[PDB]
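Working notes for the structure below.
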Amino acid sequence: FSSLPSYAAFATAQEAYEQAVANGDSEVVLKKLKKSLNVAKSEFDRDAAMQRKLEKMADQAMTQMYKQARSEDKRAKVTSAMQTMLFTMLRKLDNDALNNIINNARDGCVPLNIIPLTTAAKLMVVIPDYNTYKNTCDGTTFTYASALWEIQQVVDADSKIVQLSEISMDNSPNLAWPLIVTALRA
Amino acid sequence: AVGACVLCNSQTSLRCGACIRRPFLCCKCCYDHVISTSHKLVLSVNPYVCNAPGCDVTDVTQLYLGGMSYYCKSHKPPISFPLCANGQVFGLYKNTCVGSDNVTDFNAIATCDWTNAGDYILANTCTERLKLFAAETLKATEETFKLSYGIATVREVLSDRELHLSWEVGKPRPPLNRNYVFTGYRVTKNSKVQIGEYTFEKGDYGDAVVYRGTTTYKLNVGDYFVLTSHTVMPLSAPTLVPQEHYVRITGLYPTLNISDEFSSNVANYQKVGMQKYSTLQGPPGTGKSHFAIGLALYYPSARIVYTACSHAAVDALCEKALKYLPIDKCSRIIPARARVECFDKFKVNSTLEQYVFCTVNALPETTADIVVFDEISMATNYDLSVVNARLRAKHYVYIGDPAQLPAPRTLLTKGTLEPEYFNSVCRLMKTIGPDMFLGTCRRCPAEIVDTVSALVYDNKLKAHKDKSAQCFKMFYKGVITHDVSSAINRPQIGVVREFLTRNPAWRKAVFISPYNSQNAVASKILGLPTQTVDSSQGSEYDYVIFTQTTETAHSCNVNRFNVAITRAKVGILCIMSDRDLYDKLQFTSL
Amino acid sequence: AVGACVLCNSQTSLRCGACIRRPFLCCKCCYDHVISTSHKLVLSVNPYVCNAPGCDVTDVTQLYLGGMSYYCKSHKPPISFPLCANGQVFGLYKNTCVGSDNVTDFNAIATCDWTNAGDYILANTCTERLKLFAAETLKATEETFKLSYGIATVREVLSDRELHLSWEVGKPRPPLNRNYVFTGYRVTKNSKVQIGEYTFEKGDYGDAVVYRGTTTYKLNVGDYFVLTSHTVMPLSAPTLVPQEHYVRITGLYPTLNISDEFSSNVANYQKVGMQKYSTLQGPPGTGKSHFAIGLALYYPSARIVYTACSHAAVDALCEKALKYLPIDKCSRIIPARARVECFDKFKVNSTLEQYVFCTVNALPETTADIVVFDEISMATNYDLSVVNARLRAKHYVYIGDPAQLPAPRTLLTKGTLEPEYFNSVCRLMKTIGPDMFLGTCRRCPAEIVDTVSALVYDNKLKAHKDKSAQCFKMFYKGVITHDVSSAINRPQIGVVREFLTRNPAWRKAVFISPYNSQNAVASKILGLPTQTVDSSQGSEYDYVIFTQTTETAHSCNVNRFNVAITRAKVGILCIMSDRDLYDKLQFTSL
Amino acid sequence: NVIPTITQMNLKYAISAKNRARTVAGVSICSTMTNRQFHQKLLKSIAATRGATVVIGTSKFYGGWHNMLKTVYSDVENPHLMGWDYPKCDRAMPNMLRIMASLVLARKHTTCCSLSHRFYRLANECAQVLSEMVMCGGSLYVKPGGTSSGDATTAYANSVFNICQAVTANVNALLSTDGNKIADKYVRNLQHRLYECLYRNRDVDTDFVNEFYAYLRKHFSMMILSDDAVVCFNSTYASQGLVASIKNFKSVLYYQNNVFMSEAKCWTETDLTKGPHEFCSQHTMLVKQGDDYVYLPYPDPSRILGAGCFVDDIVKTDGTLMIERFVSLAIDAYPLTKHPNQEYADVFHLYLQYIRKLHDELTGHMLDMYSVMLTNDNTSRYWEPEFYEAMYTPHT
RNA sequence: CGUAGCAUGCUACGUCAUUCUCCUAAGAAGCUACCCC
RNA sequence: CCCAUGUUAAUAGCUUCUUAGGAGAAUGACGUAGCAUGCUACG
Ligand SMILES: Nc1ncnc2c1ncn2[C@@H]1O[C@H](COP(=O)(O)OP(=O)(O)O)[C@@H](O)[C@H]1O
Ligand SMILES: Nc1ncnc2c1ncn2[C@@H]1O[C@H](COP(=O)(O)OP(=O)(O)O)[C@@H](O)[C@H]1O
Ligand SMILES: [Mg+2]
Ligand SMILES: [Mg+2]
Ligand SMILES: [Zn+2]
Ligand SMILES: [Zn+2]
Ligand SMILES: [Zn+2]
Ligand SMILES: [Zn+2]
Ligand SMILES: [Zn+2]
Ligand SMILES: [Zn+2]
């Protein structure tokens, strides 16, 4: 704006016109300097409007560039997090029995609903009340999915460990119900 | 994608895209770099190209930002801002880019093609970030030069293992050795699938190639092999961690009275316990590697990673450890490929063990105690950055000798490298002196060490041995073959095979000739165990048969000859070609 | 940021920024404060400065609001409103700011520099909010005075633990003791990183400093240590919770027939159960701390937090509890730093236990039952506010004696503090009398308590003991050293080391001299367990060796001498300096 | 390809009239990001066409309810309004009808994609909506069927299912008549051709399908919002049995939806000057606006008070922040003004007086907190009934 | 009477400032339908 | 001349507010073309 020479031309037109008015210059010279003041004001105003629109455009584009940089920086973070989750879930895979059943399959395609059922090392039974607990995992060992499981832990709703000797019919109401019982494959 | 400038470490989002390695640059640094060199392509979060589809103008000196895109002057929108302006180039964090006056070194590093010795000495006297960037772009240039090799189309299949090949004319044929791999292609007008990874060896007789493939597909005439290139990944860790002296030994627990032979090294063990990192320089065969073994013994409560640049060097380190260190804490990690023969006596590929041995490139990302880098002269700043990025540790020892032969640096061809610019650690050794220093040869007899004290080593050795009269010289020339630019001397091999009987104690001698093709040839005619000079330098043998093939710049370098001869534990017969080199040492005449 | 006025508790958003502690102020109060004192900087939600960039005028008496910013008269916009106007200063909630006439006390508190006794007595007779504000700004002034200490640059490293230092001239050198910490700096033309936190001790011989560092970095010549200051955080809770008498005991369940020795204290236990808070004043060694132990026994169903200002005082409380209370419900919480030696016999750092012992500053934010504050005289209103902010409880007991030595108050140097202005609780004790009172010494023999009844205590003690003939006096002067303005008397230490044998029962005696440097010196020459007088006052010993170093205003205060002598369970030898103080007590002559 | 897709099940937190927990199934972005792309053109063409049977996207404001209720009465003979309600609609819907909905909603792709592309889109919809893995509180279960309430095409798939049940009830009612009692000789021929086109004819018969669909839109004019239906069925035809009464819908829901729609929750209005009893949970009443009579939708006048007194977030308790919330509630509850009952009518004046008091106390607090009132305060129309009455006028 | 020049007034077009209206995009906050009776 | 201390979905509708762009209108300043009137030089 003020850095442009059009502002300087406006300033010198103003100076010349003010000097002519102070000196009481003739009407023809005063009209010529009024024309100079007008054309300087118009040119400088055009320059100022163009400069303002230029600054608006530049700070719109830098805003867009900040937004795109943030987007491309979030994409890389999500890709890294997704690869981390996939490789950790790979690390948890029980690569002996799972590989055995896959190499035992027809084309190597086993339905997903039997991938845990034959390879999962941990079995979380969830039991809503004592009447079911008597008929599903009574004792320290029970049979489910044609394999023998042994109780390792029994927790209640608020995750406070309950020993297996406290699950009795008379002691049933005092327990915090459904009991997540975690067992291991044997 | 934002980051830090590789010249002033300011926040920025520009990348000078004309560079092969594509480094970040601050705004002021990017302007000073694109104003001077021919680098005229800047990548912001989206590339600076004329977004008008009917244009191809990429130079950042004339591109104008309009709306939300960029245009040349011809497609300039009514409202537009010039990018290259008032000493800067428009980009993110424009107001906080502190400029730097070090743009000349960065221009010279990113512009030069790594051919003359000036580029390398510029790559070792610059700042830390410039050190890393120069090493990374040097590795990238090596990879791209590897990419420019020819394509090997077969002509016929000689046997199930023997193949007859022909390389495409117009591009130089890569030499045949175990390092270079190829991917095969089967063109049947469709289905150009990778048929396997093949490693090639020159045959015993005739223009024949013995191939070893990952796959077992039968080769046909139409299959052609193309060399594979490895994408060099960027590095972050500094070349040297900042030294921080400690008042007392930390992270270590010394053991009283470890042994009697390690008596003179106790003070140096305490010094290594003191400093954060330390350097040990000594003449060859002076216990530098065995010092690291005694260092492991002196601090038995330290999970030590021995790592080395070479392969047989780390294997010899494993052998020395098995000689001294208790076996059942040592492991030797080999890579997944492992196309070269490793040392199979420790529990292979056991990262969790206490005494872990590895090559630099195969190091696993781990925490550790004191880590010993072996043969620093063989390694470049890429290797030091890798070992300092993958192994986070509480003590670093760097052992090696500047007088030995350095890394190959295949790009370098004109001029010779001074020792002190081999890498950062060798510069440390030749600037302020080694932190520990021990020179007296416990390896070689008196005559060989006397000759090597008349050689490049200005006479300083005081070796504790006597003349065993087991050092022999020859002079005859021999014939050159120039197989793949790796010469083979058949009559010299024939004379060695002739000798071979008159002194039966040399039937267990080990063959030494750099010349990998001649090294492979020696495995057939006489069948002695053999080793090239570069994969040597860290092992030793009782009897050594050294054969100088050609009077070239390669096998007449004084460092290479010295490191070839000084592996002789009890004796060496060297058959020489150069009159001056043969006359410069004092063995028997023959 | 809105809040409540610290003078009238009206809603407001002004902060008189010239104050070091930056308190909130209502509009009328802010005008009355900036019109009188030199406080001419008011912070609203944005600071009242001339927002014209070419100006620096900050006084609120002449600033005019225009548009959405503020300007001076020179950059005044065409439309502007004067801020300081018609008895108010413009700010939020302008119509609901009820003024206050207490602005004189607030002016005097926030203006005075905490040097004369008038400021302190103004800090204890004002309102509650003014009490809190005065204590907080006093702590802030102490911190800023701590910040004005010198910088210790080393000259050479004597040993792995011994260092030779030099303090920067022009600022007074801080004294060397365990409380003051330093941060080290390594200036190598770059990378001014905190190299560690170091605590310094004066050496046994010579101008030497023994340093103990968190880090193990080896010191070099260029490293310099700078004292660290703690940012004093604002407090909210009142100094004293409002008393509310109860008709019957609530939150407690008394136990019949607790013991026979606690028989006379049953009524006081019931009184503590009755009131919300209560105060117990008694002469030293009259069971005041042991009363709290019997109080814990009398209400075994009460989660009791014992807290104390000192460290060895709370340790002696722990020891008394272990003597009487059952052990496996008591814990002793030490801070994360814990640079001073604590008492390690209870389960350390167990907040969840029933009988929790702690220092005031290390208290955890918790609910509790009846909480016993020990040695209230040692604590200031900041401590009472802290203990009343972190521990929410149903009964409060404050036990301690106004006659003992108060908090140090290092800022105070001219004039002497009357006892009744020590803090709020001591003012409560000396205004309306203690809620419980018991005077008869169960600690000291007859002669010492008779002397202390001839001392500051106007004769009231009726101690139940007889003259054990174990109280001894000396008169000789000794030599002064003035190490760090903490004097050491080497010949007096030598005479004590001389004595030491003629009466072997004093080889388990405990050394008493305030004089922390002399206390550290006593640990070397004769090796007796030692304790300064201030970290005393709550513990007791069978034989006490007390050494008066210098006839200064510090170690001749009658309170300090009384609290030093009255720790003698069976006997004390005091070597005196002042003729009048020595003649004022009746021990053996020697 | 096929992308199996976990969908989480969360519990909705919103005001409701009965204590059973409501669950909403959040479908993973891997399925939404393609279902939107495949279906968006149709799902925007349906929600931008006014005056059809699937009225989704016809605003109930701006005289839009009266246009709905006049495009229902599409010149039927002796109208009676009927409404049904599928019990457990989004859980007991058989898998076959979900496949049917996803086919009729994907018949438009006759040109853009090939056949196998359409089939793999059908398999992806039936693996990411119909029979998927439901993550229900830290555990993957298998959902046996029934549409999840959270995919891209939920309300429109339910609309297609609803029209399928309506037409199936009509087909059953037209077939199951005695045949010799159907005196209207055109209708008997229609039944005799309906049986042939159903069972004795393997390929389509577009002449007869067009004739029967014209029959349905002449005597069974319908209005659908995803399961909320209003039917304007001719009374004489229902009494004779030539059109689906309620009992036919009970039978059709019995043998096709596997539930029992008890006749205590499907209403029938024998008049028209009172409108449908309950459509879209907003009752309908006939008011006099300007010079003419228009239908107005008014909500259950207790739900508005329940939305006022209870707020799901504690910052909405403050009141003076939320005037732009009571404005919306008053807009929704304005038609209670003209209800003949008075205690209903007082709710709108309660909200008006409460907005006025809220703004009075807001300017009180913004005159105490600052020192100057707001400059351009434009809340003087929210407490005037003229704004809310303009909200239900046919101009815009 | 005409040409050239000057002054004044009146129309057409361009630049700037202010106001008003409409739409399109983007964003933020909220409600209802949904869910159950 | 010095001594205490660190804890919760999809779709749809609607209301309000902000920003950006476009279009149109109105008023005013300023500038270039056209029209008219008047003054001067020349024919
Ligand atoms: N103090 C010693 N006593 C006995 N043998 C030694 C001693 N010092 C070194 N040696 C021998 O010298 C050899 C030097 O080996 P090494 O350190 O591998 O040499 P370089 O470092 O040159 O490769 C070792 O094999 C070791 O047996
Ligand atoms: N009734 C009593 N019977 C026996 N000993 C008592 C009795 N009262 C007090 N004492 C003894 O007097 C000492 C006073 O200790 P303490 O309360 O710590 O004194 P102070 O409060 O002055 O620090 C206790 O150690 C206790 O053994
Ligand atoms: Mg070695
Ligand atoms: Mg006490
Ligand atoms: Zn570049
Ligand atoms: Zn830079
Ligand atoms: Zn272009
Ligand atoms: Zn102030
Ligand atoms: Zn006030
Ligand atoms: Zn100013």
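Per Swiss-Prot, chain C residues shown: 5325-5914, in order.
The deposited model was determined using electron microscopy, 3.6 Å.
Using the three backbone atoms N, Cα and C, a Cβ is placed for every residue, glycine included.
Taken from Swiss-Prot, the feature Zn(2+) 12 binding site covers C:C5340, C:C5343, C:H5357, C:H5363. Classification of C:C5340 (Zn(2+) 12 binding site) by DSSP places it within a strand.
C:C5379 (Zn(2+) 13 binding site) falls within neither a helix nor a strand when secondary structure is assigned with DSSP, and so counts as coil. Annotation source Swiss-Prot lists Zn(2+) 13 binding site at C:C5374, C:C5379, C:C5396, C:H5399.
Over all protein chains present, the Cβ of C:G5611 (ribonucleoside 5'-triphosphate binding site) has 22 other Cβ atoms lying within 10 Å. For C:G5606, C:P5607, C:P5608, C:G5609, C:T5610, C:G5611, C:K5612, C:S5613, the entry in Swiss-Prot reads ribonucleoside 5'-triphosphate binding site.
The domain '(+)RNA virus helicase ATP-binding' annotation in Swiss-Prot covers C:5581-5762.
In Swiss-Prot, the entry for natural variant C:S5360 to P states: In strain: Omicron/BQ.1.1, Omicron/XBB.1.5, Omicron/EG.5.1. The structure shown retains the original residue. The number of other CB atoms found within 10 A of the CB of C:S5360 (variant position), across every protein chain shown, is 13.
Other Cβ atoms within 10 Å of the Cβ of C:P5401 (variant position), summed over all protein chains shown, number 14. Secondary structure at C:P5401 (variant position), taken from DSSP and collapsed to helix, strand or coil, is coil. C:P5401 to L appears in Swiss-Prot as a known natural variant, with the remark: In strain: Delta/B.1.617.2.
In three-state terms derived from DSSP, C:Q5412 (variant position) belongs to an extended strand segment. The C-beta environment of C:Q5412 (variant position), restricted to residues of the same chain at least 6 apart in sequence and closer than 8 Å, consists of C:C5351, C:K5352, C:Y5355, C:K5418, C:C5421. Quoting Swiss-Prot on the natural variant C:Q5412 to H: In strain: Iota/B.1.526.
Sequence-distant neighbours of C:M5557 (variant position): no residue of the same chain at least 6 apart has a C-beta under 8 Å from its C-beta. Mapped onto three states, the DSSP output places C:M5557 (variant position) in coil. According to Swiss-Prot, the natural variant C:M5557 to I carries this note: In strain: Omicron/BQ.1.1.
A natural variant is reported in Swiss-Prot for this position, C:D5584 to Y, and the note states: In strain: Epsilon/B.1.427/B.1.429. Cβ contacts within 10 Å of C:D5584 (variant position), excluding its own Cβ and spanning all protein chains shown: 6.
Counting only same-chain residues six or more apart in sequence, the Cβ atoms lying under 8 angstroms from the Cβ of C:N5592 (variant position) belong to C:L5604, C:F5615, C:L5619, C:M5760, C:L5762. One entry in Swiss-Prot concerns the natural variant C:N5592 to S. Its note says: In strain: Omicron/BQ.1.1.
Sequence-distant neighbours of C:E5665 (variant position) (same chain, six or more apart, CB under 8 Å from its CB) are absent. Listed in Swiss-Prot is the natural variant C:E5665 to D, annotated as follows: In strain: Gamma/P.1.
Quoting Swiss-Prot on the natural variant C:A5692 to V: In strain: Theta/P.3. The C-beta environment of C:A5692 (variant position), restricted to residues of the same chain at least 6 apart in sequence and closer than 8 Å, consists of C:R5627, C:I5628, C:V5629, C:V5680, C:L5715, C:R5716, C:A5717. According to its DSSP assignment, C:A5692 (variant position) is coil.
Under natural variants, Swiss-Prot gives C:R5716 to C with this note: In strain: Omicron/BA.2, Omicron/BA.2.12.1, Omicron/BA.2.75, Omicron/BA.4, Omicron/BA.5, Omicron/BQ.1.1, Omicron/XBB.1.5, Omicron/EG.5.1.
Quoted from Swiss-Prot for the published natural variant C:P5743 to S: In strain: Mu/B.1.621. Under DSSP, C:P5743 (variant position) is assigned to a helix (H, G or I) in the three-state scheme.
Variant annotation in Swiss-Prot: C:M5753 to I, described as In strain: Kappa/B.1.617.1; the structure shown retains the original residue. Reduced to three states, the DSSP call for C:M5753 (variant position) is helix.
Counting in whole angstrom, C:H5357 (Zn(2+) 12 binding site) lies 48 from C:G5609 (ribonucleoside 5'-triphosphate binding site) by their C-alpha atoms. Taking the mean position of the Cβ atoms of C:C5374, C:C5379, C:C5396, C:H5399 as the Zn(2+) 13 site, the remaining residues of that chain whose Cβ falls within 8 Å of it are C:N5375, C:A5376, C:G5378, C:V5381, C:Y5395, C:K5397, C:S5398, C:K5400. According to its DSSP assignment, C:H5357 (Zn(2+) 12 binding site) is helical.
Measuring Cα to Cα from C:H5399 (Zn(2+) 13 binding site), none of the recorded positions C:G5606, C:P5607, C:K5612, C:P5743 fall within 10 Å.
Here C:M5753 (variant position) is compared against the binding-site residues C:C5340, C:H5363, C:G5606, C:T5610, C:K5612, and the shortest C-alpha distance is to C:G5606. Considering only the recorded positions C:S5360, C:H5363, C:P5607, C:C5396 (Zn(2+) 13 binding site) has C:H5363 as its nearest partner by CA-CA distance.
The Cβ of C:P5743 (variant position) has C:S5701, C:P5726, C:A5727, C:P5730, C:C5750, C:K5754 as same-chain neighbours under 8 Å, each 6 or more residues away in sequence. Other Cβ atoms within 10 Å of the Cβ of C:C5343 (Zn(2+) 12 binding site) number 21 in total over all chains. Within 8 A of the CB centroid of the ribonucleoside 5'-triphosphate site residues C:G5606, C:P5607, C:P5608, C:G5609, C:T5610, C:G5611, C:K5612, C:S5613, the other residues of that chain are C:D5725, C:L5762, C:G5763, C:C5765, C:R5766, C:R5767. Each residue contributes its Cα atom, and for C:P5401 (variant position) and C:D5584 (variant position) those atoms are 84 Å apart. Look at the binding-site residues C:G5606, C:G5609 and count other Cβ atoms within 10 Å of each Cβ; C:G5606 has the fewest.
Between the CA atoms of C:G5609 (ribonucleoside 5'-triphosphate binding site) and C:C5340 (Zn(2+) 12 binding site) there is a gap of 47 Å, rounded to the nearest whole number. The closest partner of C:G5606 (ribonucleoside 5'-triphosphate binding site) among the recorded positions, by CA position, is C:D5584; the full candidate set was C:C5340, C:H5363, C:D5584.
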